[PDB]
Amino acid sequence: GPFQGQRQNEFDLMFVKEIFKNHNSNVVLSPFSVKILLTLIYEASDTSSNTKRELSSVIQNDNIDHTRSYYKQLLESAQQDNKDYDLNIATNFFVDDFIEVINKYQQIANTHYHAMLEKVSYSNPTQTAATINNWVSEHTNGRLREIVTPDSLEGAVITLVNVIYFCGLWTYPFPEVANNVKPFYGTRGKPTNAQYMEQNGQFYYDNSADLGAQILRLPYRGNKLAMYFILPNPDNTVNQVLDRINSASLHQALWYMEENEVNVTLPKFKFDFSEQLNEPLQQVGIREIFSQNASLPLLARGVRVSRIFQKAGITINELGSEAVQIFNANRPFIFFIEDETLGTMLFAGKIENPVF
């Protein structure tokens, strides 16, 4: 069942806010993985000053040994090998040839953050882009195929790349209704038509006057993973609910959710999203690790990260992902997937127009 603790998402939601307010399309990312990226970058700096201050909300109590077992544990729970779903989170440093990579940092990277470093030649932008993009395919089973093009590597010394993959089954699937199309009344444009799936059942639900939105919980098998949909109220937009969501406003709204009989109508969707995270990371104040006086002494022998790339994909259908109260998601709505044993925000996204 649902998570009864307190989530460490003060930063995760700050970051979601920034992305969502810069994209009038569908979005999907992994806030937990962005935190892994920022901590791999902390491990590599000599501060392991301002960098210390800016990463306050990502590092556990200025004690590296806790940072590592913390992020190591959340990772192991999410990706725990079970017979009901498969979730994989993968990070890799693509390092230019003239950079001497320290083995112990590779050792840290593999052990505590499920990460790697790999040597490439940016002198052959095509062979390198090929190597990255085939790795992206190797560790997402083909769900994702490409994240960089040779043009996006210009000036690249180090390119930090993170993706995430998910395949799971609903505890309670929907009936197949071949011909179940209805309107979707999004913000931009005239309405559109989208494929829906319907069922009635017992699900955690609540209507939050605080955030002015409804909340639904759809669980996956494996006794670990559940998907939350947050659908604003008819008189309210997505950006309006966001401006109200913080760590405590969101904690209370999910606590109020107990099972009720729900009529659930949800638009099927299938898509993927990518952004280069340097520019939004500086908007939320993480700027020091991007200055010209920025170093990586514990990664390379005495340079910074050139570009940070992340990409995820998400699907929901009648059987899952990659497979009386009314919750009728026929307008824009937010979603996220969470490790319900610990509250890790593995996925987070939004539907501005659901296509499949």
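By the numbers in Swiss-Prot, the shown part of chain A spans 27-74, 80-333, 340-360, 377-409.
Every residue, even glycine, has its Cβ placed from backbone N, Cα and C.
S358 (mutagenesis position) has a Cβ environment of 23 other Cβ atoms inside 10 Å. Taken residue by residue with DSSP, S358 (mutagenesis position) is part of a strand. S358 to E appears in Swiss-Prot as a mutagenesis experiment; the accompanying note says: 3-fold increase in peptidase CLIPB9 inhibition. Does not affect interaction with CLIPB9.
Annotation of the mutagenesis experiment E359 to C in Swiss-Prot: 6.7-fold reduction in CLIPB9 inhibition without affecting the interaction with CLIPB9; when associated with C-198. Annotation for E359 (mutagenesis position): same-chain Cβ neighbours under 8 Å, separated by at least 6 residues, are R174, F197, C198, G199, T352.
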